[PDB]
Structures are given as C-alpha cells and as structure tokens.
Amino acid sequence: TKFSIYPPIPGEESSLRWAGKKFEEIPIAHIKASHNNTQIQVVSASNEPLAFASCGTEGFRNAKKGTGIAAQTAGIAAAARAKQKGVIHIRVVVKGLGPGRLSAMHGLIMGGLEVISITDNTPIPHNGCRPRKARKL
Amino acid sequence: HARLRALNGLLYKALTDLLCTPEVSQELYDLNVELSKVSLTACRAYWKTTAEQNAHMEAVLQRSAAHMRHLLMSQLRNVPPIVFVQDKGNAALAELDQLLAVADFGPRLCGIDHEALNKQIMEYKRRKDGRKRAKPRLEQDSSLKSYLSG
Amino acid sequence: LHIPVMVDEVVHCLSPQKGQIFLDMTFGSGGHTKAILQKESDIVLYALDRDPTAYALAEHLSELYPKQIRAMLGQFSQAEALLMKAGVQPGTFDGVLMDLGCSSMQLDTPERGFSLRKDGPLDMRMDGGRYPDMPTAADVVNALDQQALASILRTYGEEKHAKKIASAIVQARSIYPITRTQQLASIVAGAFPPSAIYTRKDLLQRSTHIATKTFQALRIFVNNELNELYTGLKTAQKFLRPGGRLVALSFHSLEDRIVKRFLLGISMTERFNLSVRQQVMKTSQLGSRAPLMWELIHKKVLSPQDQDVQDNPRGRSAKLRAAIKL
Amino acid sequence: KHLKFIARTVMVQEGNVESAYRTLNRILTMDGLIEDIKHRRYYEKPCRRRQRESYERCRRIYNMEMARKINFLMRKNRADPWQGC
RNA sequence: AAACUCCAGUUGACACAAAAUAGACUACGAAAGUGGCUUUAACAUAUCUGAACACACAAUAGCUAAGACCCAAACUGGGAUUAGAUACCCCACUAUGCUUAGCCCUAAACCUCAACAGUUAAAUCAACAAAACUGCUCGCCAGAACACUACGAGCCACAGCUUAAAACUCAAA
Ligand SMILES: Nc1ncnc2c1ncn2[C@@H]1O[C@H](CSCC[C@H](N)C(=O)O)[C@@H](O)[C@H]1O
Ligand SMILES: [K+]
Ligand SMILES: [Mg+2]
Ligand SMILES: [Mg+2]
Ligand SMILES: [Mg+2]
Ligand SMILES: [Mg+2]
Ligand SMILES: [Mg+2]
C-alpha cells in the first residue's frame, strides 16, 4: 500500500492498526525538552498517567541534567515503567528544543516501546507574552 | 570569493533538491539524507550522521554518487566530482572508539624565577664582599638658493 | 598602639576553648594571641614568627605563661619541620590564625627600613638577621636587571609604571648604591614630576607617598611572602584538625587572592578579577575541579568598621576570611 | 482547543523513527517554526528585528541576483573553440 | 547557589496583556506612527509658497489620579562571580510598559535629501553619500571652543523644555 505521513483522522475508519488498537487509542508519550531538563510521561488515551520520568528523577543533577545521555536514560526508565503496565506502541508528542528532544525518543526505543507517530507540540506563542531580555554576554 | 560562495550555495541547493525528490532514486529518497555542508574547491559534501544505518547510508551514497553527478550534469552542467563526507561529529572519536573496542588490553607559583634572582643577589653580595622634533613640512630647502645663485 | 584589626571577630571565628591546640603563624606583636589567652587560659597556643624580636615577645609571653604558649622562630617553610619536631606531628590543630603584612614593632623601627617616613638601611627584611645571607632590599634593587625589577614591581607591587620606575632605579643605582630607604623614596619621586609625589591616594582616599607600592613590592620579594604564605597554608591544612577553624587576615589583593583560591580550591594560574562574561567565554572556548575541602564560616569577607579605620588606618584594607577544614 | 495529533504530526514508516523525526524537523524548518522559537527565546527589540529583516531581504535579493548572474555566465564555461588565437 | 516544593507533567476550564505565518508585501498617514477580526465613522484643498512663538499634532521615557496586572522590568533584596564593591549571570519583586482623564513636548523625531514646478542638454561632477541641475518661495548659517550654557522671557513644565548670548582663550576647529 501507499504510506501517507499524515496521521489517520479520528472519526474516520482507517485500516491501520497496532496490536488490534486504533490510532485514537494508542497511548501518548509526552516529552518536554527544556534547556536544563527533560521530562517524559506516558498516559493512556483516556489521560491516565502510566509512567513518568525525568533527568532529575534518574539521579542526574544540575548541569548534568542537560546532557542528551540523561534524556536517553529518562526515556529508558519511562519505557520500562510503561512496558511494565502493558504499553507497547506509543505516539510521541515532543515540545521544546532541549538537547534531549531526540535522545528521549531513542531511550524509549531502547526501552522496548514502539513509536508509531512523532508529534511536535512546542508551545509557540502567536505574539503572546513578552519574553525576557537578551542576555548581555 | 563571493562568487565561489554563491556557487557553493547553489550546489548545496541542487544536491538537497536531488535528495528530496523520489525521481532520482527510491533508495536515496527512502534514506532521507540531509546535508550539513557543501563546498567546492572537486566538491566536498558533508551530511549529518545518525552505525549500521550510517554504514548503509554511506554505502548507498557511494553507489549513487555517479548517478548524482550525471543528474547534476543535466542542470551548472560542468560539475566536478562530488565527495560525500560522513559527519560523525568528530569522526576521530568514532574511529577511536571502534578501534578501542577492537583493540586488546591484555589481563586486567609566584610567577617569577625567585631562585635565579636569589642566585644573582648572592653573586652581587659575593662580588661586593624629551627634546623638540621639527615638523617634516617646515624643513628648509636650499636647492632654490643654489639654483638662483648659479 | 595599632590594635589588632578585627581581633574580636578573630576571637569569635576561632572560638578558643580549654584544651585546644591553636597555631598563630604570625604572632608578631601578639595582640591576637593576648586576646585569645584572655578568652581561654588553658588553651595550648603556638606563637610562630620570623622576627627575632617577635620570638623575644613570644618568650616574654612564655614568661607570663610557662607552657600554655610555646614560642617558635622561623619561616612558614620551616614551620612544617619545626612543628613536627615540636610534638604536633599528627597535626590535629584545633585552630589556626594567620595575619599578614608588617608588624607594628617592625614598621615603627627605622633600622629595619620598613617605612619610607623614617630613614634607614634599605633592608625591608622581616628576619632580623637570623640568616645574614638572606638578601636585603638594597641588594635586590642594586642587583636585579631592568626587566627583572620591572617584573617584580609589576607583579608583586601592582604597579602600572614598572617600565619607568625600574629604569629610574637602575639609572640612580648606576651612580650610587641605593642603601637608604629615604634615598630610594627620593629616587622613585624623581621618576615622576614632583607634583606626583602624593597624587596617588589610598583606598581611604587619603594621599600617600607614590613610592609606597614599590616599597611594598620589595618587602614581598625580600620575604617571598606569596610562596611562603602558600607553603604555610598547605602546612596548616596538613596539620589542621578536621573541623578546625582557620582564620586569615589579608591586607592586600595578592595575598587575599591566594588565600581565597586556596580555600575554594581554585587554580592559582587562573586569570584575576574574572567576570561572569569572561567565564562564559572561557567555557564556550573550552566547550568545543578538585573536590571541596573547606566550609566557609563567612561566605563574604569581613572588613573593619569606619571607626576602626579611623583608629588604625593601616588596617583599613584588611579583609578577614574564616573557614573550617573539611 | 484544536484537535490534537493533526498539526506537526508525522507517522513513523516501518518503525523508522529517525527518518520520521528528520521529516518533522524539516517540515518545521521549512515553515520557519524552529527559527521562530529560537528568536522568541529572548525578546528581539523592534529596531533590531527590522534591521535583521531588512538585512535578510537584501541578502536574499543579492544572492538570487548573483546566482542568476553565475548561471548566465557559466554558459560560456566550455572548451575554447579558437585555441591558439 | 539561592529560590519554589500545592512544585512539575497530562487533561479541562480560563485575560482590561501581546497581536506567529501572511510580510520575499512596500501599503496608509502630515509627521510621530500604523501588520489579530468585525462594524460604524473616516483619510483637507481644481495654483503653489507661507510660522521656535499663532492653530493642531508629536515615539520612547516621565509626571498626576483611578483601575488592571499574564509577562517583561529600571530600582531594591538575595545568590553567584570578583582581592572587593558595583556591573555582566540567576532568582524574587516595584515604579513602569496596559486602560481612563489630564500633563510633559524630547530623539541618530534620519530618506541626516526643505516645499512646489521643470530638465536630462551642456561642464556630469571637489570628495564621499544618493546622477547632475534650473526656476521660485520660506526657514536657517557666517572660525573653533565657551554653549542642547549664563541672563531675560514663555510654558500645567519646578534637577524641566523652547529661544539663546558675552568675557577670557586658541590658530586653528
Ligand atoms: N613566612 C613567615 N614566617 C614567619 N613569620 C612571618 C612570615 N611572614 C611574615 N611573618 C611575620 O608575621 C607578622 C606579620 S604582622 C604581625 C601581626 C601580629 N599578629 C600582631 O600582633 O599584630 C610579622 O611578625 C612578620 O615578621
Ligand atoms: K513578519
Ligand atoms: Mg501652504
Ligand atoms: Mg509625547
Ligand atoms: Mg507592576
Ligand atoms: Mg523614526
Ligand atoms: Mg517648508
């Protein structure tokens, strides 16, 4: 068949399935990639938290949290905890432009989870609040 | 120099367009390779590296380099050969780690020379025991006086 | 009487108590020692100093307290072996107090030549002749080359005009030996227009002799104050009891920098007066420390009060640092 | 408020997560979202923003003109038809 | 480091704040200015020129009063950094940026190009900027510095703005 990068539309019956589940039912891996930290949380389609992880929770502290390896470790831990609850396929929803933005996904892959879709939810203000002044460095 | 910079930019754009389109090659289109840099002297191409998949990408690029040059000749027709350089961050680190895995380890103040100055002082003890600058434009010349004299 | 500067805060930070070992590497006049003995009489105190007159004062205090205070004459470098033979080889020092600068009896005496106000031999040597082979400031100025003297004044003396003052000193010395402190002061004054004799002003914004910095430099280079201070700090750390209290007083930028970098474990070779922007640039260039061993009693330095400045203007620039060995 | 998993969503093809992420990043770069976030990290003062936009427009115009000139002139980059003269 | 730890992530509800992409457009307005949507009202003059002061405007900052307050933020406090203070960095927070009604009347308010009309022929033209000019009108300048000053006068302005000297000094600027 012809693969389309566009996600299947909720409310429309698609042939695509994963473990006998529809795309609307696949659990959701929210990734937040800040400059100083990276947080990962898996939730069900019904917004039920199943696993959470972060660089700080994995023992890394201060500047060491900003490394990509910390985000990879967080992804590994989150994937292990989610897989303990039966999570197999996930939809990745990544926000922020932190160093671990991709590494966390790799960790999930290393954790055993299968990523079927990558979604960017970076909060981009359509001319919203005023950011802080530029650093004089 | 600026012309060569624009030529490098045009080569980068053309190579990116060839990579993106599926008409060039199904393999190349499926790879989705992205170029970090393109520089003409021969042409050096630098693409971002993701090991096994990296090796596969390098092999496919090396196989399709001739076809890519042929397609570029259709456009900029006089295109020098294109060299693809895999950017494994610092490639020295990657090669070093590969060899190290392969390799065998067997069984497991004051800012001065105070001493020199002290020696010099001991040696001494033992031996004991502005103006105006005329402006360049105001300097006189007597050549005209000599010429008028005779 | 130049009262020991912030001696109350020194006593507070040290917190003397009965049956504790406290080493005063800079006994000198002993005002700090006297206050410590006032707080505690059973304290076992060591009075180390390089001035034989300071050793005599320590022996006088020993006449006052036969074995509570123990005298010691020698430099910081010798202090290691001196204390090892003294009977404190395992260290375990409950407190260490390190003053810096010139002793009041040293500065007042013109024969030592520690002040330009009073004439005397250009000695500027803390040792009172215990090692006569020890160089004197007169030999230093007469011997050292133009570049060597310029470097000495630039680094030790924090002097902007080293290239000029060193040349002037060499020119003067080529005519006559520089054997008088006031002669050297006159020479340095001649290196500048006479109006510049008192143009330089102290941190108190009070006029001082222009040659003062130069004098300071020579003093340090005569006594190797920076190197001997570093050795003394290392020996104290080696001999300080874990959890012991170390209190230091620094009367100028160089010694305070050395003490602070030792306490915080910073590399001595690191640039001086670093700003946050400079640190960021350094790390950006380096982006392509040793574990801490102290706990600061006072994170910020302690400076004398304005009234104390009026009483003892010489102690205005004193900065106090208190830490505990970890 | 909008429906989710439609905007900035890329389906992973045969488990090729890296390729899907690269496609998503390229889409965001083409739409300028990545540069938008980078510029919105700190406030860019309006005079600075106007100067930067004018400089970018001038640079793009100059680059396009230079590319056109080079393409036009490279038609003469062939073997010399009158060698020896 | 400090700070917070009813802190963070997900979901839902949720603004008197600010107006991605369009915009690689070059539009509107006298200038300052103006880039979310809708609606209403609305963008002077059938010859030009015409004011430090008349008439009316005039970014930002600022003042007065009353509200709003997400965020940003002088000042301040704390933390770092520093020999040290301040600053650069981090955090918290205020005036302030917002609304209403007044005031203040400043700018590198700069297309550093006065307005109107005409010309592309001569010599094109000190240089650079931005091709060179002509007709006409108003404003302005007459060495530098003293001086976006002093005095006088005017002003809701009171550490203010507008107008604006002279003496001494120099042979340059
Ligand atoms: N390396 C060193 N070894 C021993 N004593 C030293 C020394 N460097 C300086 N000193 C001495 O330390 C003292 C510095 S000033 C003395 C201050 C004294 N604590 C008081 O009662 O005020 C002088 O006695 C000086 O000679
Ligand atoms: K825009
Ligand atoms: Mg008119
Ligand atoms: Mg205004
Ligand atoms: Mg506020
Ligand atoms: Mg303007
Ligand atoms: Mg006009």
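Heads up, chain C uses Swiss-Prot numbers, so what you see runs 71-358, 370-407.
Cβ atoms here come from the backbone N, Cα and C positions, even for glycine.
Here Swiss-Prot flags C:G100, C:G101, C:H102, C:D119, C:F146, C:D169, C:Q176 as S-adenosyl-L-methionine binding site, drawing on similarity to another entry. Taken residue by residue with DSSP, C:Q176 (S-adenosyl-L-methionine binding site) is part of a helix. All chains included, 23 other C-beta atoms sit within 10 angstroms of the C-beta of C:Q176 (S-adenosyl-L-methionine binding site).
Over all protein chains present, the Cβ of C:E298 (mutagenesis position) has 20 other Cβ atoms lying within 10 Å. Listed in Swiss-Prot is the mutagenesis experiment C:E298 to A, annotated as follows: Decreased methylation of 12S rRNA positions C839 and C841.
Cβ neighbour density within 10 Å is lowest for C:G101 among the binding-site residues C:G100, C:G101. Largest Cα to Cα distance within the recorded S-adenosyl-L-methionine binders C:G100, C:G101, C:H102, C:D119, C:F146, C:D169, C:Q176: about 20 Å as a whole number. Applying an 8 A CB threshold to same-chain residues 6+ apart, the list for C:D119 (S-adenosyl-L-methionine binding site) reads C:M95, C:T96, C:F97, C:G98, C:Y125, C:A128, C:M142, C:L143. Candidates C:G101, C:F146, C:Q176 (binding-site residues) were compared with C:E298 (mutagenesis position); those inside 10 Å Cα-Cα are C:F146. Under DSSP, C:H102 (S-adenosyl-L-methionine binding site) is assigned to a helix (H, G or I) in the three-state scheme.
Around the Cβ of C:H102 (S-adenosyl-L-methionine binding site), a 10 Å sphere holds 25 further Cβ atoms from the protein chains shown.
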